[PDB]
Amino acid sequence: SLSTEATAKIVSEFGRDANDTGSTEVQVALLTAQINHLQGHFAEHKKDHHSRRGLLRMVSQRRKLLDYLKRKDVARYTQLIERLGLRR
Amino acid sequence: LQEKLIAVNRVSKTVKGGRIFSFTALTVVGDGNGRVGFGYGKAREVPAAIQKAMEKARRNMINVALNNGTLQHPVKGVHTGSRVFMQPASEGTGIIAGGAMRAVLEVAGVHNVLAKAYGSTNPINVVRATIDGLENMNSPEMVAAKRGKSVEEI
Amino acid sequence: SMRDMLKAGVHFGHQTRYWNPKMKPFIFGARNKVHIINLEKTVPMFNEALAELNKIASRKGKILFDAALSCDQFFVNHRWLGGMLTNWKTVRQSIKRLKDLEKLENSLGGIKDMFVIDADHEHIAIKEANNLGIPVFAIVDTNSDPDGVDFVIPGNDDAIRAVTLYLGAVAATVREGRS
Amino acid sequence: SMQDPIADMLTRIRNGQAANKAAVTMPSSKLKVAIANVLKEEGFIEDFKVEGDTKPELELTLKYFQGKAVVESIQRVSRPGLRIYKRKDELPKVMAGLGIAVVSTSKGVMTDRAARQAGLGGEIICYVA
RNA sequence: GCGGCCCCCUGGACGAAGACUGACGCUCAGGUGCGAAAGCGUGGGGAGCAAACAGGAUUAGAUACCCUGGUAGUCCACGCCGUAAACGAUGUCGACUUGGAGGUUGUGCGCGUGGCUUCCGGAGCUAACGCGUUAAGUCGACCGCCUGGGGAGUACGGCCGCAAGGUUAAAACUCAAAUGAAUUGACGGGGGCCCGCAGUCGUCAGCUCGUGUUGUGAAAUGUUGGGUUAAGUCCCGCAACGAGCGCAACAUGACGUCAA
RNA sequence: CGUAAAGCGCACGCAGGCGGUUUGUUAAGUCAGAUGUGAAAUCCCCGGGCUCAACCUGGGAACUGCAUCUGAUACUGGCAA
Ligand SMILES: CN(C)[C@@H]1C(O)=C(C(N)=O)C(=O)[C@@]2(O)C(O)=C3C(=O)c4c(O)cccc4[C@@](C)(O)[C@H]3C[C@@H]12
Ligand SMILES: [K+]
Ligand SMILES: [K+]
Ligand SMILES: [K+]
Ligand SMILES: [K+]
Ligand SMILES: [K+]
Ligand SMILES: [K+]
Ligand SMILES: [K+]
Ligand SMILES: [Mg+2]
Ligand SMILES: [Mg+2]
Ligand SMILES: [Mg+2]
Ligand SMILES: [Mg+2]
Ligand SMILES: [Mg+2]
Ligand SMILES: [Mg+2]
Ligand SMILES: [Mg+2]
Ligand SMILES: [Mg+2]
Ligand SMILES: [Mg+2]
Ligand SMILES: [Mg+2]
Ligand SMILES: [Mg+2]
Ligand SMILES: [Mg+2]
Ligand SMILES: [Mg+2]
Ligand SMILES: [Mg+2]
Ligand SMILES: [Mg+2]
Ligand SMILES: [Mg+2]
Ligand SMILES: [Mg+2]
Ligand SMILES: [Mg+2]
Ligand SMILES: [Mg+2]
Ligand SMILES: [Mg+2]
Ligand SMILES: [Mg+2]
Ligand SMILES: [Mg+2]
Ligand SMILES: [Mg+2]
Ligand SMILES: [Mg+2]
Ligand SMILES: [Mg+2]
Ligand SMILES: [Mg+2]
């Protein structure tokens, strides 16, 4: 999983504060960081199906949070996907 | 008490020698005024079985709160596979019911009723379903009593 | 009253694992896995059990249970025979044989010329009483079902000392009720 | 997930009565209170009360007559998966008039009898007897 | 599905105390992924085990069971197959509704409080068996599926597959049943305990009934059980309480069986 | 739909169905009233005519619907917080 330090950085960049761990932007940024990190794992470990199920849950959760944010605030949504480099 | 024989059935148990036949008798008894019971008797001979059934029926009678020889409201009764529906009817309707339900309703003093037996129509269970339906039927007075209202408020 | 109840030891229930949850109203608390009965329920439920027993026996009644013979009453103190009440028509013939000429003396001696200790133990008798519509007056302990019992009396009924208190009271109240 | 709070209220009552509970508590709502008011006025429950502010809890005091529970049956009619609305002439009679149907009309939640006298139809919330 | 130990990479669950977001949720046709064993492809590997196969026995025969061997396969890499009694034969999510005894894993002060899990049982439910806060109880949301037994999960068509085959899925025709659970017998190359030189069964110790009680019911109980006896003989216990025919007592063949 | 026929082998998930709680607003669903229409025959009711009946026939009721207009706003939906 993501380190305490790497997590704390992401909360600082995308959150309102260090305490603001709940915001959709932070949550999406955290999921994105771990999805990107795990690409190296699954490149090496192609038949780690059990861990991949956890990755696909991260992907699905991110998709649901982005869809929530899109319909709640299109502008924040647009900013976020630019910063994180997501298609949608 | 009016008494009605609903069904007689020959049953059998096997023994070393062969089969031992015996008879069962299902009966209902009632006062024709909202009191009814059923009895089930077993004996080697038919008349003994009926006598046992009638004795059982007389001691296992329940009270039904009638209205003018019809029901208070639509009732559902269930026992085993037998599900019965009974509804109040107008004067001159008669007992629109199957035989097992008819025998119960007649001795109970229900003159006017619309009924239907769903599921199993096995007489033993239909009679239990019917009496179950009748005994849990509420009159306006007991409804008024439980709710803490007057009958005109109900 | 209550002081003499706990003097005898009415309050001591069974262990908590053996309890019937239907007895939860009557239970006060628990100590070292033993339920303690609330005698503030016992007192009025006991004293009102005396009152209805006064009322029935004033109508030339037949209380079926030393205490019985003191009150001029009937008892079963060995094995309850299944069908002693519901199959009375048959059980009379054993009464007939008992007094035509010790086995029937144990079983039927107390009712030879015809109140429950422990409702769970005397479940057959209570069931028969319910079948024939006879009001039961039972001491119900914490491990016992009170559904059949008409007049519940929440209390111990294992210790002879608690039993002698209850049996003394019902034999007292009904004897004064008949004089 | 929880998708019918009213069916949940009715079930809490049904299960409470079957278990001989003195009262049943649940998360409150304006609609639950409106229904509780009808049950009280028709004499099916003894009393209700709301406690809280951020998270209000509705408590219903259940009533028993001769041992038996007074609410002998209580059934959801209109439900999220199938909404049921009736015109004034087609309002249901529960137990040939001896029970009630609770009806949401444009003049608030009321019994079928009160709806019929007001000349209103509405959504059939539940049958009680 | 996963079992020595060690390291590296990695998924989920749970608890405590807060803080944070603010309905972002539940379910899900089609779709997509994962999916035991066997099997298939290419390349390795091959101790043990072992389809096929060979021989030896057994048997009326013995293409078997048993024995001696033994190839694929079982193992590894990568790809395919997509099925199993893939089962709790029990879809997922949420709420509610008496108890008892355990296991395992957290945590607060012998006493609490969470998670997961096993056994028993209450109401209730169930055709019954049973289920019973891990529901098959009481409700709500959404999906999947059933509509007599066969014909048939077969044919045709489509799709998928290297193949084996999978998946979707009929009809004509044919029967009045097929089926579930439970009951009484009988029977077993099932178990326990006993007996006998080991017209009939058989002089075997059985067979029943009334009333009560249990079961929706066929039925059950009594008549079972602990002892004991030549004996349902007797004693003791026991929802049974009594009674009859047998036993015994004073040759005597119970109820019945074989359309003898 | 445990064992009778019936829970996909298991999951993720688009469409779809469903949606905790408060206020405001809207008035689509829903509800109320009105108006128009819903052919006649038929059915049904009360009458009438063939000696009766069938049959014929007067008036009504019904045609559960649809549309429009005016209201209601609890509940469901939309919108805003
Ligand atoms: C008309 N309709 C579309 C039918 C249908 O609903 C089918 C179904 N499975 O539900 C078919 O299989 C149906 O579509 C269909 O395909 C049918 C058939 O293939 C055949 C064939 O091939 C040969 C004989 C009889 C039939 C058949 C009677 O079963 C056909 C029925 C077809
Ligand atoms: K969807
Ligand atoms: K080999
Ligand atoms: K049974
Ligand atoms: K589904
Ligand atoms: K057929
Ligand atoms: K009997
Ligand atoms: K609204
Ligand atoms: Mg019976
Ligand atoms: Mg049928
Ligand atoms: Mg394999
Ligand atoms: Mg291979
Ligand atoms: Mg070998
Ligand atoms: Mg071999
Ligand atoms: Mg399959
Ligand atoms: Mg398995
Ligand atoms: Mg298993
Ligand atoms: Mg299956
Ligand atoms: Mg687990
Ligand atoms: Mg259980
Ligand atoms: Mg096929
Ligand atoms: Mg095909
Ligand atoms: Mg026998
Ligand atoms: Mg004898
Ligand atoms: Mg015995
Ligand atoms: Mg002799
Ligand atoms: Mg089967
Ligand atoms: Mg099946
Ligand atoms: Mg499954
Ligand atoms: Mg899902
Ligand atoms: Mg809502
Ligand atoms: Mg509108
Ligand atoms: Mg017309
Ligand atoms: Mg709204």
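Swiss-Prot numbering applies to chain B: residues 11-164, in that order.
Structure determined by electron microscopy, 1.8 Å.
For all residues, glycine too, the Cβ spot is worked out from N, Cα and C.
Under the heading domain 'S5 DRBM', Swiss-Prot lists B:11-74.
Per Swiss-Prot, natural variant B:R20 to L is noted as: In strain: SPCR9; spectinomycin resistant. Not a ram mutation. The Cβ of B:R20 (variant position) lies under 8 Å from the Cβ of B:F31, B:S32, B:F33, each of which sits 6+ residues away along the same chain.
The natural variant B:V21 to E is recorded by Swiss-Prot, whose note states: In strain: SPCR7; spectinomycin resistant. Not a ram mutation. Note: B:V21 (variant position) has non-local neighbours B:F31, B:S32, B:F33, B:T34, B:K52, i.e. same-chain residues 6+ apart with C-beta under 8 A of its own C-beta.
Swiss-Prot gives this note for the natural variant B:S22 to P: In strain: SPCR13 and SPCR15; spectinomycin resistant. Not a ram mutation. With a cut-off of 8 Å between CB atoms and residues at least 6 apart in sequence, the same chain places B:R29, B:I30, B:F31, B:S32 near B:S22 (variant position), listed in sequence order.
In the three-state DSSP assignment, the secondary structure recorded for B:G104 (variant position) is coil. Around B:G104 (variant position), the same-chain residues six or more apart in sequence whose CB sits under 8 Å from its CB are B:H121, B:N122, listed in sequence order. Among the natural variants in Swiss-Prot is B:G104 to R, noted as: In strain: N-660; suppresses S12 streptomycin dependence.
According to its DSSP assignment, B:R112 (variant position) is helical. Among the sequence features in Swiss-Prot, the natural variant B:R112 to L is noted as follows: In strain: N-421 and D-1023; suppresses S12 streptomycin-dependence.
Shown in sequence order, B:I105, B:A125 are the residues of the chain, 6+ apart in sequence, with a C-beta less than 8 angstroms from the C-beta of B:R112 (variant position). Looking at Swiss-Prot, the entry for natural variant B:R112 to G says: In strain: NEA-314; neamycin resistant.
Among the sequence features in Swiss-Prot, the natural variant B:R112 to S is noted as follows: In strain: NEA-319; neamycin resistant.
Annotation of the natural variant B:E151 to S in Swiss-Prot: In strain: B; the original residue is retained in the structure shown. Annotation for B:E151 (variant position): same-chain Cβ neighbours under 8 Å, separated by at least 6 residues, are B:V161. In the three-state DSSP scheme, B:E151 (variant position) falls into the helix class.
Helix first, then strand, then coil: DSSP counts for the domain 'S5 DRBM' (B:11-74) stand at 14 helix, 37 strand, 13 coil.
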